[PDB]
Amino acid sequence: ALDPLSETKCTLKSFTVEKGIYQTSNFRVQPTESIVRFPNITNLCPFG
Amino acid sequence: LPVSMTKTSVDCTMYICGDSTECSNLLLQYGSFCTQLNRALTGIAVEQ
Ligand SMILES: *[C@@H]1O[C@H](CO)[C@@H](O[C@@H]2O[C@H](CO)[C@@H](O)[C@H](O)[C@H]2NC(C)=O)[C@H](O)[C@H]1NC(C)=O
């Protein structure tokens, strides 16, 4: 969990990594609004 | 003649568990499958 060069070593299970490219980590994108929501009214009930 | 198919890649732990820490925890018992499963695709990927 230190940093990407380290997390690479967490994959190949080697303290030495050959030069190249390595699919390393489970990247993700996040939501930032826990929105609770609804629609657009018109016709109310007359208890009058 | 064809030359190469689309370089598909999947991450098991996402595909197997769409971010459910309970799910991944059980999977880890299965060991190196979803390392090697990932690996072969990359082997497929690079070979393209
Ligand atoms: C949905 O509710 C809105 C009130 O929030 C109604 O009021 C407006 O109606 C006018 C004319 O149609 C629109 O130009 C406005 O945009 C509506 N609201 C606002 C402030 O934008 C609206 O009529 C209702 N539904 C409909 C049929 O639009």
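Note that chain B carries Swiss-Prot numbering, so the residues on display, from first to last, are 727-774.
Using the three backbone atoms N, Cα and C, a Cβ is placed for every residue, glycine included.
These features come from Swiss-Prot:
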- B:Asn764 to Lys: In strain: Omicron/BA.1, Omicron/BA.2, Omicron/BA.2.12.1, Omicron/BA.2.75, Omicron/BA.4, Omicron/BA.5, Omicron/BQ.1.1, Omicron/XBB.1.5, Omicron/EG.5.1 (VARIANT)
DSSP state at B:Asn764 (variant position), helix/strand/coil: helix
Other C-beta atoms that fall within 10 angstroms of the C-beta of B:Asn764 (variant position): 17
